[PDB]
Every structure is written in structure tokens, then in C-alpha cells.
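A short write-up of the structure that comes next.
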Amino acid sequence: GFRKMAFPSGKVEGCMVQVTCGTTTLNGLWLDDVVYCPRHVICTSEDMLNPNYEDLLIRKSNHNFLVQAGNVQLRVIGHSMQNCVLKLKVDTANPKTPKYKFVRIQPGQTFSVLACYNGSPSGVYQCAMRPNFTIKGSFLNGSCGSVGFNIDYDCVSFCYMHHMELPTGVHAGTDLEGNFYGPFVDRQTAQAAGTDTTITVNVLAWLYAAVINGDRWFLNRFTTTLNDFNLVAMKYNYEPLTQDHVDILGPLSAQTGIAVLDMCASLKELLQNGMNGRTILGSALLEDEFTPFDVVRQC
Amino acid sequence: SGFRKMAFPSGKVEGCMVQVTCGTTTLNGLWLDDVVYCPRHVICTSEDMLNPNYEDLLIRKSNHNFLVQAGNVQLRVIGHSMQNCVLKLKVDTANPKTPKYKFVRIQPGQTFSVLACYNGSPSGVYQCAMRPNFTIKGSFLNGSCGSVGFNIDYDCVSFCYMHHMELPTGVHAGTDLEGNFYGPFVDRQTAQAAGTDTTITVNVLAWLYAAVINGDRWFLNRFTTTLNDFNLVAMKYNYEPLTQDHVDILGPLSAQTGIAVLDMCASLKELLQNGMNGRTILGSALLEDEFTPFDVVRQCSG
Ligand SMILES: *[C@H](O)[C@H](C[C@@H]1CCNC1=O)NC(=O)[C@H](CC(C)C)NC(=O)OC[C@H]1C[C@@H]1C1CCC(F)(F)CC1
């Protein structure tokens, strides 16, 4: 079978804490003796529209920050700001700290989101970084500071911290250095993203997944050149396919014995003609949030 | 749509996963207090798979034949018993990571999170719905048996599924944590067919309530129906009939929207009888049936 699968979240759950400043409560990430969280926690409703964060932060004391790990308050013994992330130093180190790194992911890559409220893990799901640097998440009030991550071996790579929702219902946030993905800003304003495109290499990986699991009504005898496929892809607001993408798809091509450019010809036919009421792996739409790696590992 | 399949955080279950080996056969087990629970077919050879005599296979087993490991650390087995299709292995250490837990038997239509594991190591977590024909659409490879499905309420893990097998159609079958299969299946390496599947009506209704909550309500009509009339129509479209429990679990969403359950049933009946006519609901022309009423409230209101 084939399913959208998140990484097991236990290593991250052990790091989630609650951070409160004033009447604002959200989540923080407690690694070693530092708690990371969105800096907009220091805002009031009057500050959010055009917050001078350096100004607002110098006017704060360590004791204006309440950090709770379950039933226990942690003492904040220092604070700093790195871009849009506030760093709170605490006197206790987290024994549950996993091996970890901070990474900045590329558009098209996927990661798992651990959605939390009041420092408590609530759900886990898989997201992709959209080409327009939004994510199609499920985040409600109080979810800020929830993080996204991947796990390689025993190492957790943190790639996302959650900051906001856009009026279209998609979401925006930063890496763990506090730099936004995309042209967004942590102020209380209605922000639009650039035109989104579909992640072509992922659609192809998903089509290969559908074949593996015995679904192949969409295949065809035709083939296409890389450039001719890319011309059609761009017309339909699909990302262009690179030779590295073709290479990355090799394993799935070998496994099924379907040349990448043959699958490209099937996708071209789908873009031009549609699905005709049919479905692929249950979906009436082409899915683009599975990477080739995601498909390989699970098949 | 604004919805996605969301699993429960898996950490409380990760802390309970172990591996159980007989000979060269390794599957996963669930370690709670001083008991490890796993599929009984761990005691099978390749040759026992066809039609195992589990009672006879077990009588030849001793505690010292079971290798239970948390990671690479052996857990000594001090007693063993069979309960339906599950083996219970008493071990000499109480799991310090045991959460508050209970064992529950879910109904078709209900959803749960699966922590897919191999050699006692978790690989991924995803949401499943129990189909009306008592299969799930999982993603399981060899060595996945003993992976469990669960829900988490407050601090309490309700274990509802343990994985045992794949069917020729590629769907999956298993037991509750008391070893009783969901559906008519048995743990033997034979060809077994699931009954024809049907659409989970209560979840489609939940989906329609979700659409209403988000302002998408063109499909609401001025009519109502009796539960019996709706069920008889529903069955002609390969939809499951509603139970009283289904009506009850739609209560919170009916109260949130002010739309009586039976009025929503009449709206669904009209969609079934007239089709969508090129319209969409929550962005789709397909009705979703794997979000329960609880799932909807989770993602709309938190
Ligand atoms: C943090 O928990 C919070 C998460 C949001 C809340 C709802 N769903 C989420 O993912 N983030 C925020 O509250 C931020 C805070 C700013 C300082 C960045 N703000 C928003 O995410 O607001 C969403 C905008 C679409 C809403 C609206 C804002 C006011 C307006 F500008 F007048 C009109 C548009």
C-alpha cells in the first residue's frame, strides 16, 4: 500500500514547552538549555500591526517570560533574538533533547509537522514546502511555535517553526534561524503569496507509486523529450523538471521499468486531457507532496 | 480542502514498541507494564503458515524460546499465554514508559493512527479508517506485524488495532489487543476475500457538516427524512446504513450548525439521487468518508 506518512514524533514531543508573555501563550522548542519560539509572543494587540521588535524586546525582562514544561516552570536566565525567533536561555537542560541539527529545506522537500497547543502535542502530519514558500498545513490559534522536521537515523533535522496563516488558508513560517520561507513578515497584516506551482518531480514520484500498487490506467505508449515536457509543464504552472530530478527518479524507474520520460509523457496526457472522472490512489487530483525519497522508502 | 489526515503524536506508543523473535521470525510487540503483546504467528515457521496448529505449536514453546528486545536490550520472558490470535509474554521488567492506556474495540468507520514499525523501530505514523468490510488501507511491508493502531484522549492511549496480514486486494487486516480479528479473517497464510466495501455514511455526513462550518452550504435543502427511509436509499448507493450511535456522534456537529442530523441526511440523499452536477464541496467533486465527527471538530475548532 501507499500512504502519506509522518515521521514518528516522540523525539520532538519531548522538546515542546509552553511560553507565555503577557496575555500571549504559544509553543516553544526546548533543546539543551535553550527554548526557541516565535518572537511575536512579545507583542500586544496594539504592537502586532507594525512591531518594532528590537524596541519591544529591549523593554522586556527575563521574568516577563513564563516557560512551562508540563507542571514545571523553567527559570529564564537570559534572552536573545535571532531574526524572527526568540531564544530563551533556561537554567535546566532538557534530558530528552535528541541529536539534532537546524536545516533550511528547499521548495518541494517534505517534512513532518508536530502541531501543538499550549506546549502540548496535538497532531502530526506531512507537509511540503510549496514552490511559493507557503505550506498547506492545519494550524489553529495557539499553534505558533509548532515545528517541522525530518529524521535521518537518530538525528532530528528541524526545518520549520510556525508563525502565521494567510487569508487563503495556507501557512507561513521560518527556519530555526528565524528566517521566513517566502516574502512574509511577522506582522498582523493580510499577506498574499506569489503564484503557486505544482511540484512536478513529486507528481511523477506519486505516479510511480500508483503503478507499484497496481494502478496504471494513466500510462501510455508515447514518450517525450525533457524540454518538450517542460514546455507543457510550465504552461500548466508545473515546476520544470531538471536532470537531477530525472536521476533522483531513477530507482523508481528501474523498479517499475518505466523510463522517466515515458512517465513524463503520461503526465503530459493527464495535464492536457484530465482524469476523466477516474482517480489515482483514491485521489481525483494529482498529488505533489510525496518526494521520490518518500515513495522509495515506503515501497 | 482545508483538511488533511492528521495522526496522533506517536511518542507514547513509540515508548512501548519492542521486537519479538522466534527462531528467525521477528515481528513487533507492545510492552505495557510487565506484559508484551504480539501476534501469535511469531511462533510459526514458513511451513506452519499454511494451516498452523497454534495450540500445538505453543505447547512445544518455553519462555526461553522467545527473544524480546527493546532496541538491542533483551527483556527476559517469565511467562507466556495465548489469547485468541495474540500472544502475551510476561517479562521481568515493567516498562517505565507505560502510558495511561486502555484496550478498545472500534467500530467500522472509526479512525485511528497507525505507528508502522519494523524490528521494534518506528518508521512512520499515519491515519487509517476501519472500513465497513473490516479492512484498513495501510502501508505495511514484511516485518510490520505487531504494529498497532491507537487513539489518544487527554493523556490516555486507547489501543484498538494490531497488524497481522495483507489481503490479495492489497488492504490489511488485524485484531484488537485482545486478539480478536476485525471481520471474518483468520491468521493463516491463505487467500481470503474481504466483502464488498461500502461508503462510510456517518463520515460523509461529518464532512458535509465540516463544509457548512466553513461556509460551503449550497447542498442544504428544505427537506428531511426518516432514518429508515434514508438507510434504504443509502444502501442502493453502496452507502452504509446509519446506526443510532452514528446519529448520536453527529450530535455535536448538528448542535454547532443547527442542522438536524436527519435534515443533513435528506441533503445527502439528494446528492446521491441527483449527483453534484459539476459543483464541488470543500473544493472537491468527491465526498470524503475517512474523517469522523471527532476528526472534523479537531481540525475546525481544536
Ligand atoms: C500563532 O499561533 C498564530 C497562528 C495562526 C492563527 C490562526 N492560524 C494560524 O496558523 N499566528 C498569528 O496569530 C499571526 C501573528 C502575527 C504577529 C504574525 N497572525 C495571523 O496568522 O493572522 C492571520 C491573518 C489572516 C488574518 C487577518 C489578520 C488581521 C487583518 F490584517 F486585519 C486581516 C487578515
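Following Swiss-Prot, chain A residues are numbered 3265-3563, in order.
Technique stated in the header: X-ray crystallography, 1.6 Å.
Quick reminder: no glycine exception, Cβ is built from N, Cα and C everywhere.
If you check Swiss-Prot, you get these features:
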- A:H3304: active site, for 3CL-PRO activity (ACT_SITE)
- A:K3353 to R: In strain: Beta/B.1.351 (VARIANT)
- A:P3395 to H: In strain: Omicron/BA.1, Omicron/BA.2, Omicron/BA.2.12.1, Omicron/BA.2.75, Omicron/BA.4, Omicron/BA.5, Omicron/BQ.1.1, Omicron/XBB.1.5, Omicron/EG.5.1 (VARIANT)
- A:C3408: active site, nucleophile (ACT_SITE)
- A:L3468 to V: In strain: Zeta/P.2 (VARIANT)
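Known features from Swiss-Prot, placed on the structure.
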residue: A:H3304; record: active site, for 3CL-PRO activity; DSSP (3 states): helix
residue: A:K3353; record: variant position; DSSP (3 states): strand
residue: A:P3395; record: variant position; DSSP (3 states): coil
residue: A:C3408; record: active site, nucleophile; DSSP (3 states): coil
residue: A:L3468; record: variant position; DSSP (3 states): helix
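Of the recorded positions A:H3304, A:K3353, A:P3395, A:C3408, A:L3468, A:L3468 has the largest number of other Cβ atoms within 10 Å of its own Cβ. Across the fold, the C-alpha of A:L3468 (variant position) and the C-alpha of A:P3395 (variant position) stand 16 Å from each other. The shortest Cα-Cα distance from A:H3304 (active site, for 3CL-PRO activity) to any of the recorded positions (A:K3353, A:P3395, A:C3408) is found for A:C3408. Checking the recorded positions A:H3304, A:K3353, A:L3468 against ligand 1, the ones whose Cβ sits under 6 Å from it are A:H3304. On the backbone, the CA of A:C3408 (active site, nucleophile) and the CA of A:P3395 (variant position) stand 22 Å apart. Cα separation, A:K3353 (variant position) to A:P3395 (variant position), rounded: 34 Å.
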